[PDB]
Each structure stands twice: as structure tokens, then as C-alpha cells.
Amino acid sequence: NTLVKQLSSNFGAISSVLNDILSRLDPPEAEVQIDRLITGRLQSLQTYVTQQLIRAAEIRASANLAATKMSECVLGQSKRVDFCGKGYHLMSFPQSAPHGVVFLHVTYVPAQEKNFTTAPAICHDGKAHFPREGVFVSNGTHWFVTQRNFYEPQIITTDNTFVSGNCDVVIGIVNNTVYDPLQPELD
Amino acid sequence: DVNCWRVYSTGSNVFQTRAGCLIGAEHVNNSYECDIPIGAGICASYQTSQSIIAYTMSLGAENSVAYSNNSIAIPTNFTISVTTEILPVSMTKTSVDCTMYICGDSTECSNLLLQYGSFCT
Amino acid sequence: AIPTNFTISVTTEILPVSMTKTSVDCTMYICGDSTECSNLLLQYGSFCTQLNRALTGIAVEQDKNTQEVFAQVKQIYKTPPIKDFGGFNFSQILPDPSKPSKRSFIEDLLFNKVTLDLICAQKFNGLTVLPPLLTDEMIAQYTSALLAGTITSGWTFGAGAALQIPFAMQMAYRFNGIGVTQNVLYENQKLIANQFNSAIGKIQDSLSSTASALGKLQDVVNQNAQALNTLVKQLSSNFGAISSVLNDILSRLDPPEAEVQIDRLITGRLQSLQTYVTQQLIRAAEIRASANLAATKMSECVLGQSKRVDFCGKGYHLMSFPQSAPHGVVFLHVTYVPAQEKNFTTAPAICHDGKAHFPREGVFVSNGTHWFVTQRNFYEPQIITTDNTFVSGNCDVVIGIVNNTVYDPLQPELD
Ligand SMILES: *[C@@H]1O[C@H](CO)[C@@H](O[C@@H]2O[C@H](CO)[C@@H](O)[C@H](O)[C@H]2NC(C)=O)[C@H](O)[C@H]1NC(C)=O
Ligand SMILES: *[C@@H]1O[C@H](CO)[C@@H](O[C@@H]2O[C@H](CO)[C@@H](O)[C@H](O)[C@H]2NC(C)=O)[C@H](O)[C@H]1NC(C)=O
Ligand SMILES: *[C@@H]1O[C@H](CO)[C@@H](O[C@@H]2O[C@H](CO)[C@@H](O)[C@H](O)[C@H]2NC(C)=O)[C@H](O)[C@H]1NC(C)=O
Ligand SMILES: *[C@@H]1O[C@H](CO)[C@@H](O[C@@H]2O[C@H](CO)[C@@H](O)[C@H](O)[C@H]2NC(C)=O)[C@H](O)[C@H]1NC(C)=O
Ligand SMILES: *[C@@H]1O[C@H](CO)[C@@H](O[C@@H]2O[C@H](CO)[C@@H](O)[C@H](O)[C@H]2NC(C)=O)[C@H](O)[C@H]1NC(C)=O
Ligand SMILES: *[C@@H]1O[C@H](CO)[C@@H](O[C@@H]2O[C@H](CO)[C@@H](O)[C@H](O)[C@H]2NC(C)=O)[C@H](O)[C@H]1NC(C)=O
Ligand SMILES: *[C@@H]1O[C@H](CO)[C@@H](O[C@@H]2O[C@H](CO)[C@@H](O)[C@H](O)[C@H]2NC(C)=O)[C@H](O)[C@H]1NC(C)=O
Ligand SMILES: *[C@@H]1O[C@H](CO)[C@@H](O[C@@H]2O[C@H](CO)[C@@H](O)[C@H](O)[C@H]2NC(C)=O)[C@H](O)[C@H]1NC(C)=O
Ligand SMILES: *[C@@H]1O[C@H](CO)[C@@H](O)[C@H](O)[C@H]1NC(C)=O
Ligand SMILES: *[C@@H]1O[C@H](CO)[C@@H](O)[C@H](O)[C@H]1NC(C)=O
Ligand SMILES: *[C@@H]1O[C@H](CO)[C@@H](O)[C@H](O)[C@H]1NC(C)=O
Ligand SMILES: *[C@@H]1O[C@H](CO)[C@@H](O)[C@H](O)[C@H]1NC(C)=O
Ligand SMILES: *[C@@H]1O[C@H](CO)[C@@H](O)[C@H](O)[C@H]1NC(C)=O
């Protein structure tokens, strides 16, 4: 729109209509007026061309980001944080909008939480047991081992922990017992 | 860029900001999320009689996690959330022509425009 | 070759996020207080409307860059009064409770090393510098909340509701992310602390010394000052007219002969303004790209543990801490680096009784006479058993399989 408005400008000439200038002026004095009009319109066109060239770079950067999101969020499961939504990414759906794309991200969010007393390791018989994959917790009287991102208490056994060293160098190790789920069967 | 004087016409409720002089807004001590950014940590909004208020925008609710050296928090329930994200990919394709724009149907204009070598190319 | 010792290294990374916001005015720049100049300037349709629109767009984008970078937490967390982090000492980056401006010591060192009448002369020609939306007292609060969230809740606060956890246990959760077992940390915890603090001690002594690290953050200020100085200097040019000052021309010339001189001055100053506008429009894109990169680094390096190589520092990434510098951000990356290595002879598998045993997770090594199984990124020899390897096929198709025996830790107990 602004470009079109630049046709309604004198730029120093007698009038802004080229046919008007050519109709009532002979060539020798019409040439300078026409030259003024030409240089004004040439500048008005160059400004628009430069603005479009600058805007195309931003559009290209956004298109590249959208292509990356389609490649990674949609065609796989991403582990980058806050890239494919808020939370833990599960999957995504693409949708099309006029001159653009819309991503529907499905995410997993923990809702309710509870306090527990934790411990790094367990000393059984002068040996320190560490969780294979999980964390030790306690409801006040007994100790359980559970996964990090969800609550699922389990009995501490030897097929679930691993030993390393003696209970002298760990900072917050505590007394407890370990099941060793093979003694009763042999009897 | 006015100290509040340099104001032509003033009125009631003149409030001084680091960004300048504000007339027509009532100052309060409350703090809400920014609605209209005045600047320099000052925001303005329209609320309830009805008036326009200016305040120092806040950042969010403040809490302290119950941190202890032998205490942990474990979740027990989960929630599935679906969110949307919009992204532009392309714009409209336009083309312009000098000979129709700068000169139109005229002929004497083209001869003068030819003196500029390769601008329109 | 297997490493036997490790080292904690803390490095710094500077990133510009935003620049200064400025606005210019044609009516004051090209013509000043004159009126006959404005009447002639009206013959150019809308050259000034777009020139004043582009600068407004840049100014409104500059306040969005910072909002994208820092504003990523909905709750302003606070560190607990009791500082019990298992030996790690964060007092060099935690906010000072004494000085009126609640900024940590390293933030003060960063602020003192950047040098932000020249200003009055620029302002007298219709050039103004708008104030930013977020003052430093709010950016400091944002970084303090970000830093107090990671040391008391881990990565959990970036994906929902913050859940507290002892620091010495998340420092093991993070070791499991790079391929080292838990018991390495718990048996070396003190040493690791005595390393980490020392690394912090070498950061400030590198910022308080005669070094040029914030120069990448100072070139931004230098370019913006240089452009304004050149724009102001462009007013002292003839451009072909008799005089370079407009009041003199209006004083000693009648309108019919003054109009052409005024037109020459107007076109010269119009070109001088358009060049500056184009340069600023080009520079804003680079600033925007840097701001996006900084926002990505904050999202991934800080609010989680990254596995991309050479993204959050050199080495194996453990954690990061943010700090605020004038018109930019500084990241302190903590990384794990193996230190002392030793040679060993390796083998793909072990043939026991016509069966080939492969390591469940690890590698076979030997000290010359016996064979052990150890983790890849640290040296910890163990006895080869059946609860530690898995069988597949017979020892005929593997290239470099060797004779050995496997414990099978169940025979002696049955006796
Ligand atoms: C902690 O968990 C243990 C195990 O679930 C609880 O002990 C059980 O409590 C129920 C309720 O009376 C009894 O019927 C079971 O016999 C108990 N089991 C054992 C092995 O003693 C214990 O009550 C829980 N403590 C708290 C405070 O909730
Ligand atoms: C775990 O239990 C053992 C014994 O079953 C504790 O070892 C004894 O602890 C007492 C009290 O601290 C000392 O007086 C003894 O000298 C220890 N050794 C013995 C009896 O041989 C061990 O301290 C417990 N672990 C803890 C408390 O963390
Ligand atoms: C705005 O103007 C007022 C009036 O000139 C300034 O107030 C004066 O400040 C000087 C500085 O020491 C004092 O000596 C005068 O006694 C003050 N006069 C009054 C009436 O207050 C004020 O400082 C100016 N604002 C700023 C930001 O400088
Ligand atoms: C976990 O959350 C879900 C929903 O947030 C709970 O399911 C709701 O249970 C109540 C009563 O038990 C019903 O009135 C709702 O309609 C249920 N929601 C849905 C979506 O069906 C569920 O009980 C929670 N689990 C625990 C252990 O608290
Ligand atoms: C692993 O490296 C650390 C430090 O790089 C070693 O600890 C040093 O030990 C010497 C003598 O034993 C002391 O003088 C130093 O003060 C220790 N460093 C620190 C930071 O306390 C450690 O001995 C190395 N481990 C092995 C097995 O070689
Ligand atoms: C953590 O680091 C701070 C900062 O260096 C230590 O505070 C210093 O303590 C020494 C005493 O050994 C004083 O001479 C310094 O003046 C203190 N510096 C500051 C800035 O207060 C602190 O001791 C370290 N340890 C702990 C547990 O906080
Ligand atoms: C390779 O490791 C084995 C196992 O640690 C070493 O064998 C032990 O050597 C010590 C030192 O004399 C003896 O006290 C043990 O009785 C040996 N154990 C067995 C099972 O024989 C062996 O010496 C090491 N070889 C080298 C070259 O370091
Ligand atoms: C592992 O040991 C077995 C026997 O315990 C080897 O099998 C014999 O190897 C010898 C020497 O190469 C041959 O002469 C025999 O014909 C093999 N078979 C038998 C004795 O039944 C086996 O080669 C060893 N693995 C190696 C060397 O990689
Ligand atoms: C855990 O204990 C703290 C300390 O009193 C308390 O503020 C918090 O509410 C507790 N957690 C839950 C889920 O109630
Ligand atoms: C936790 O802190 C208490 C002091 O409040 C101390 O008695 C205890 O030993 C500490 N335990 C660990 C594992 O840090
Ligand atoms: C805001 O609070 C201050 C001190 O708490 C008080 O002096 C002032 O009057 C309050 N604002 C208004 C509008 O009353
Ligand atoms: C491993 O052996 C090579 C070959 O001689 C030697 O150059 C290298 O120094 C050895 N490794 C170490 C840690 O000494
Ligand atoms: C390694 O190379 C040597 C030759 O130097 C060869 O005798 C041996 O069989 C090779 N072993 C493997 C496992 O490639």
C-alpha cells in the first residue's frame, strides 16, 4: 500500500501525473520534470526491495526452525528440554494453517507428590548396597526402593542392588537388612 | 523526557516515572503481571469507578522449596497435556515492473530511464 | 586405554542478548525548528513514516529478546537459609544479602568490566535513548531464581513442579547420565568438592585480572556508539549547498533562491538517515540470532543435562549456572574430564565351554595374567561371572576370542 502511495507525490516537480506533465510541456523543459519523477520513484522502489530482502531472511529462519521441529519432534521422540513443549515429550502431531504450520505436542507431567526420607546406600554385613536403577525411600519404619519418576515401592533384595566397598566411606549410609531371595528355597 | 514545569497543561494524579512524566494514571502499591508496558519496570492497565492504574510489574509468586539433606519428593500421579505451537513457513510471492510502475504507458519516460544502466534488472 | 582419575572443569561463555533502543525524528534532524524546510520535506510522501516505524520495530524486538532469554520460570524460588550442600560452596554466585543491589560477586565483577558531553550533543538533534523494560534489579532476580532452582530441585522444576532432593544425590543422578556408576561419586565426594570450589576460585581471578573476555560483549556497544557518532557528524556537510547550517541560508537568501539550497540539504540528510536505518535493521538480525541461541542454551544446558557434544562446554556436561552481564548473559559450565589413563590388552569375547560370553555393559581388560571386566569411562576391575555376561553362539565366528574361565557364582553355595 505504501508503495502505491508513492505514486501520489510531487518529488519537487510541478505535478505528480506523468501524462499531465507530458501533455502541457514541450520536451526541453519536460525532461527535467520527468527526471525528478523518475529518481523519486526509483528511490521509492529500492526501499521496498531492500525491506523485502531483509524480511525474507527472518521467514527463512522460521522455516528452518519449523523443518527441524518436524524432523525431530514428529518423526521421533526428542530428549531436548523445552524444545517440543513443556514437560517430558511423548509425541506430536502436525497441522497446516494458511502460510504456516501448527504443532500439537503431547507431554507427560507429574501431578501429585509426597515427602520421603532418603538414603544413599545400605550397609548390610559390612558391605554397602547401591540401587541398580532407582532410589531408596522410607515411610517411617521400613525402607523400600522405587523408580525416580513414579512411586512404586518394592522390597530390597540382592537381585536389585549392587555392592561396592564397605560402609565406612559413604556419608549417609544407614543400617538395614537385604532379602537375598534365595535362602528360603534351598530349605 | 520531562521533569514533573515543562508540561503545557496538567491535572490531577500526576505520577513521576524513570521513563518520564505520566498524566491520567493513578499510582498504587499493588503489583500484577504487565498489561501495557510503560517502561523501566513500570506497567499500566485498565481496571475497577473504572480507571487506569500504573504499577511496578511483578515477576511471579515466591516460594521456598522444603530443602533438607535427607528429604526427597516422589510423584504418585501423572497428567497428559496437549499444547499448540504456531510457526510461519512462507509469505506471499509478489513481482513488480519498473516500465509499468515508474513510467507506465509513456514512451519518452523510458528513454530517460535507460540512462540508468542496470538498476531495474 | 582406560582412564583412572577425573577432573572437574568450570568454563565461561559470554553471549549478547540485546542492544540499546534509540529513536530519531526527521522534523528535528533534517529541518530542526524551521518551517520552510518542513514544507519542502512534505513533498516526499512517506519516507519518514517508514523510517520511524523500523526503529520502533527494532525497539519492541529488543525488549522481547530479554523476555525470551531470562523469563523461563513462573515461580521466584528462594534458597533455604541453611547452606548444607554436601561440601559444595556456592557463596561466590549466590546473591549478596548485604549490598543494596542484590547481585552476586561475580555479577559485580562482570558489571565493572564493561564501560557503557557526547550524549547531550546526540540528544540535542532529536536522538533519544529509550529505557529498557526490565531493569537490572529484575534480571538479577530472574537469574537468582534460576540458580536457586537447580541446586535444590534438579531438572524437575523445568518440567512441572519443583521437587526437592539432596545435592549429593543429584550429583550422582548426573554421573549416571554420562556413563559412570553411582559409587564413584559417593566414595570420592569430598575430593570432588575440593575440586569444584577450586575451579570457581579460578573464574573470578580470571575476570578480575587484565584479560579481554567481555570484548565480544563490548563490540556491540562500540558499533552502536560509532553509528550514532557518524550520524551526528553527517550534519556538518555542504552536500553542494552554499552553507551547511540552515538558519544562515534562511537568513541571507530570499525564498526563490533558498528553496534549491534547502532541497539539496534535505536530500543529503535524507540519504544520511536512510543509511543508518538500513544498518540498524541489518544488525538487529544478528542480535536476534544470538538471543535465540542464548535462550536455547538456557533451556537445555541449565534446565537439564545435555548430551550434545561441545554444546554446553568441552567435556562431559554435568550442569550449568547463569549470570547476568550488561546487555548479555554468561554461562558457567561444569564438565567432567578423564585425567590419567593406562594401557591394557582387550578382547571382544570369552570362550568358556564352547560358548562365547559378551560383556553386559563394560569391556574386558587384562593386567598381563588375569582378565577382568570394567566400565568404559572409569577403571574398576571386577571378577568375570555369569551374572555379568551373556551368551550367544559358539566361539568359532568371533575374530579375537580367547580362552578363559567364568566364575558362575552359584556352585560353591549348593555344596
Ligand atoms: C509403612 O509400610 C509398611 C509396609 O507396607 C507398613 O507395615 C504394614 O502395615 C499394615 C497396616 O497395619 C500391616 O497390616 C502390615 O502387617 C504391616 N507390614 C509389616 C511388614 O509390618 C507400615 O504400617 C507403614 N507405615 C506407615 C507409617 O504408613
Ligand atoms: C550398623 O550396625 C552395626 C552393628 O550391627 C554398627 O556397628 C557398631 O555400631 C556401634 C554404635 O555405633 C559401635 O559402638 C560399634 O563399635 C560398631 N561395631 C560393632 C558392634 O562391631 C554400625 O555402626 C551401624 N551403622 C550405622 C550406625 O550407621
Ligand atoms: C525536577 O525539578 C525540580 C525543581 O527544579 C528539582 O527539585 C530541585 O532539586 C534541586 C537539586 O538539589 C534542589 O536544590 C531544589 O531545592 C529542588 N527544588 C524543588 C522545588 O524540589 C528536581 O530535582 C528535578 N528532578 C530531577 C530528577 O532532577
Ligand atoms: C490420579 O488422577 C486421576 C485423575 O486426575 C484420578 O482419577 C479420578 O478419580 C476420581 C475419583 O477417584 C474420579 O471422580 C475422576 O473422574 C477420575 N479422573 C478421571 C480422569 O477419570 C485418580 O484417582 C488418581 N489416582 C490416585 C492414586 O490418586
Ligand atoms: C586423583 O587426582 C587427585 C587430584 O588430582 C589426587 O589427589 C591428590 O593427592 C595428592 C597426594 O596423594 C595430594 O597432595 C593432593 O592434594 C590431592 N589433590 C586434591 C585436590 O586433594 C588423587 O590422589 C588421584 N588419585 C589417584 C588414584 O591417583
Ligand atoms: C565458601 O566460600 C566463601 C568465600 O570465599 C568463604 O568465606 C571466606 O572465609 C574465609 C575464612 O576461611 C574468610 O577469610 C573470607 O573473608 C571469606 N570470604 C567471604 C567472601 O566471606 C567460606 O568460608 C567458604 N565456605 C563456606 C562453608 O561457606
Ligand atoms: C594382576 O592382578 C592380579 C589380581 O589382583 C594379581 O594377582 C595377585 O597378586 C598379588 C600380589 O602378589 C597376590 O598377593 C595375589 O595373591 C594375586 N592374586 C591371584 C589370584 O593370583 C597380579 O599380580 C597382577 N599382575 C600384575 C602384573 O600386576
Ligand atoms: C580354547 O581351549 C580349547 C580347548 O580347551 C581349544 O580347543 C583346542 O585347541 C587346540 C589348539 O588350538 C586344538 O589342537 C584342538 O583341536 C582344539 N579342540 C579340542 C582340544 O577339542 C581352543 O582352540 C582354545 N581357544 C583358542 C586357542 O582360541
Ligand atoms: C514436605 O514437607 C514440607 C516441610 O513441612 C512441607 O512444606 C511440604 O508441604 C511437604 N510436602 C507435601 C507434598 O505436603
Ligand atoms: C543432615 O543434617 C543433620 C543436621 O541437621 C546432620 O545431623 C546429619 O548428619 C546430616 N546427614 C547427612 C546425610 O548429610
Ligand atoms: C503505598 O504504601 C506506602 C507505604 O506502605 C504509603 O505511604 C502510601 O500511601 C501507599 N500508597 C497509597 C496510594 O496510599
Ligand atoms: C601405551 O603404550 C604406548 C606404546 O609404547 C606408549 O607410547 C604409551 O605411553 C602407553 N601409555 C601410557 C599411559 O604410558
Ligand atoms: C592383531 O594383529 C596381529 C598381527 O600383528 C595378528 O597376529 C592378530 O591375530 C590380530 N588380532 C586381532 C584380534 O585382530
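Numbers in chain C track Swiss-Prot; the residues on display, in order, are 713-828, 848-1146.
Cβ atoms are placed via backbone N, Cα and C, with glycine included.
Among the sequence features in Swiss-Prot, the natural variant C:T716 to I is noted as follows: In strain: Alpha/B.1.1.7. DSSP gives C:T716 (variant position) a coil state; it is part of no helix or strand.
A natural variant is reported in Swiss-Prot for this position, C:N969 to K, and the note states: In strain: Omicron/BA.1, Omicron/BA.2, Omicron/BA.2.12.1, Omicron/BA.2.75, Omicron/BA.4, Omicron/BA.5, Omicron/BQ.1.1, Omicron/XBB.1.5, Omicron/EG.5.1. The Cβ of C:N969 (variant position) has C:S975 as same-chain neighbours under 8 Å, each 6 or more residues away in sequence.
For the natural variant C:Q1071 to H, Swiss-Prot gives this note: In strain: Kappa/B.1.617.1. The structure shown keeps the original residue. For C:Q1071 (variant position), the number of other Cβ atoms no farther than 10 Å from its own Cβ, over all displayed protein chains, is 11.
Natural variation at this site is recorded by Swiss-Prot as C:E1092 to K, annotated: In strain: Theta/P.3. In the structure as shown, the Cβ atom of C:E1092 (variant position) sits within 10 Å of 10 other Cβ atoms.
The natural variant C:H1101 to Y is recorded by Swiss-Prot, whose note states: In strain: Theta/P.3. Close to C:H1101 (variant position) in the fold, though at least 6 residues off in sequence, lies no residue with a CB less than 8 Å from its CB.
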Expected list for variant positions C:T716, C:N969, C:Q1071, C:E1092, C:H1101 against chain A, Cβ threshold under 8 Å, sequence order, is none
Write out the long-range same-chain contacts of C:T716 (variant position), meaning residues 6 or more apart in sequence whose Cβ is under 8 Å from its Cβ.
C:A1070, C:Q1071, C:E1072, C:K1073, C:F1109, C:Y1110
Filtering C:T716, C:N969, C:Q1071, C:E1092, C:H1101 (variant positions) by proximity to ligand 6: which pass a Cβ cutoff of under 6 Å to any of its atoms?
none
